[PDB]
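*Asks:* Handing you this structure, nothing more for now.
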Amino acid sequence: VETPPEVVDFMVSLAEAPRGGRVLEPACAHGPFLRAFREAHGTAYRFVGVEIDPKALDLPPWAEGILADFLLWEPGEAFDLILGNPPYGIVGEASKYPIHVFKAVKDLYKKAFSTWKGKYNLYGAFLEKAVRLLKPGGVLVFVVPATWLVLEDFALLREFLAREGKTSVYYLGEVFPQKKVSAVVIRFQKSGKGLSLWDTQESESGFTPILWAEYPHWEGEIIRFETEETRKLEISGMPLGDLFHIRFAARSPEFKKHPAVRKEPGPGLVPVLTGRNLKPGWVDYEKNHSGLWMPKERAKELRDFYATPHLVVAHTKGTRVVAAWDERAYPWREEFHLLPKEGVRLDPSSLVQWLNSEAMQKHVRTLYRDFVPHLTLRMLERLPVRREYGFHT
DNA sequence: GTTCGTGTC
DNA sequence: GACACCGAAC
Ligand SMILES: NCCSC[C@H]1O[C@@H](n2cnc3c(N)ncnc32)[C@H](O)[C@@H]1O
């Protein structure tokens, strides 16, 4: 619920409004962005803050305060400038997710937002809402998690931004103390088109932006930090996804409902493996991390691919490629499981060595930095491997 | 069928 | 700060 002063200062340096313009801080609490903007650019604007919690709303006389759910709020008139730090979190059951609303409210959210996809996130909804509240040519400056650059849940959001105007993304990374989030600033303007990607560096003003790459024809594709070397490697090889079907492991409740699964070791039973069992180039078949055991030979009932040795790639070891050949064909409750496409003939050991290579680790760290704590399917399917006869590049 | 985000030390 | 969710969500 806080933004560091130098993140505020950076964002205000990116903000613009015509004089007499309408300036809005959604989820405002005491209105730090309104205050910072007014300090920097003076008093000749109309300042509005929207806050859902009356005990949090605390603005000076010069700002209009509104007590409402920003996501359901409909002003009479659109805005010249919208800035701030929206709330984040998945709306769902408290046992698993942090954002708790009545089902009727979540239904209203899904109705209001065309970018709502999968579990989605409050911050996605705040972005779509803000764009919708902009006058043509209006500017939005938000600080949000980096996850929307790459994740499937945000594909509709990226496509929406791409067609609604022009987007600049500035990577900050993990700049909130005591908060484990890699953050970006988004500067969007409701006009023109394209994407500009910027790095940043800490400075006495706060952050200095460094232009990284421009994508004038951006249509909502995943956003990555490309370099000469990442580009060269990709074109030198072919995508891993063109050689393999990529599946995910059966999930924990699938195992818990299977008649042969037990919560205890026993004769003829094998541990159900998790990501903690997967190592670079080998599998630990000994230690049980799942709390579940089953007859090895019945695993194929959950997914057919459990029946034979195959390549397993890690999902939750950060931005890394950690791969092994599961020669025993054990049951897995986690990770990616890669099955060769028709007529593909490879050497498991060669491919494993390549995927685990220092070169491959550097490749993914460059493109995807710390946006998310996973190697995702979208990243995995693009990993460059040797070109194979029958599908070159 | 598979996605996504603090918890631990 | 490295290494992990795991199951409610669609
Ligand atoms: N802008 C700082 C971080 S977001 C935290 C703040 O947003 C508020 N908030 C959470 N959800 C909101 C919503 N849907 N509409 C308006 N304010 C909201 C909280 O009350 C809190 O003050």
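Numbering of chain A is taken from Swiss-Prot, so the residues present carry the numbers 21-413, in order.
Determined via X-ray crystallography, 1.9 Å.
Placement of Cβ uses the backbone N, Cα and C atoms for every residue, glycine included.
Per Swiss-Prot, the features are:
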BINDING   A:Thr23, A:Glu45, A:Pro46, A:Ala47, A:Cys48, A:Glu71, A:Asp89, A:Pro107  S-adenosyl-L-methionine binding site
MUTAGEN   A:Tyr108 to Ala or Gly  Drastically reduces enzymatic activity; KM for both DNA and s-adenosylmethionine is not significantly changed
MUTAGEN   A:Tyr108 to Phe or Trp  Essentially wild-type activity
MUTAGEN   A:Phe196 to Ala  Drastically reduces enzymatic activity; KM for both DNA and s-adenosylmethionine is not significantly changed
MUTAGEN   A:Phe196 to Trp  Essentially wild-type activity
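Help me picture where these features are in the structure shown.
*Replies:* Around the Cβ of A:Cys48 (S-adenosyl-L-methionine binding site), 28 further Cβ atoms fall within 10 Å across all displayed protein chains.
Counting every protein chain shown, the number of other Cβ atoms lying within 10 Å of the Cβ of A:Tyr108 (mutagenesis position) is 18.
Close to A:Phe196 (mutagenesis position) in the fold, though at least 6 residues off in sequence, lie A:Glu22, A:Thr23, A:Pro24, A:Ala203, each with a CB less than 8 Å from its CB.
According to DSSP, A:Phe196 (mutagenesis position) is assigned to coil rather than to any helix or strand.
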*Asks:* Given a separation of at least six residues and a C-beta threshold under 8 Å, show me what packs close to A:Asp89 (S-adenosyl-L-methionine binding site) in the same chain.
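*Replies:* The answer is A:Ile72, A:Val125.
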*Asks:* Compare all C-alpha positions of A:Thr23, A:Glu45, A:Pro46, A:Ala47, A:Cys48, A:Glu71, A:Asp89, A:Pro107, the record's S-adenosyl-L-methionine binders, and send over the largest distance in angstrom.
*Replies:* 21
*Asks:* What recorded positions in A:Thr23, A:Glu71, A:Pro107, A:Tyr108 place CB under 6 Å from ligand 1?
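*Replies:* Listed by sequence, the hits are A:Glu71, A:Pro107.
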*Asks:* Where's the emptiest Cβ shell within 10 Å among the binding-site residues A:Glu45, A:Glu71?
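*Replies:* A:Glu71, out of the binding-site residues A:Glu45, A:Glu71, has the fewest neighbouring Cβ atoms within 10 Å.
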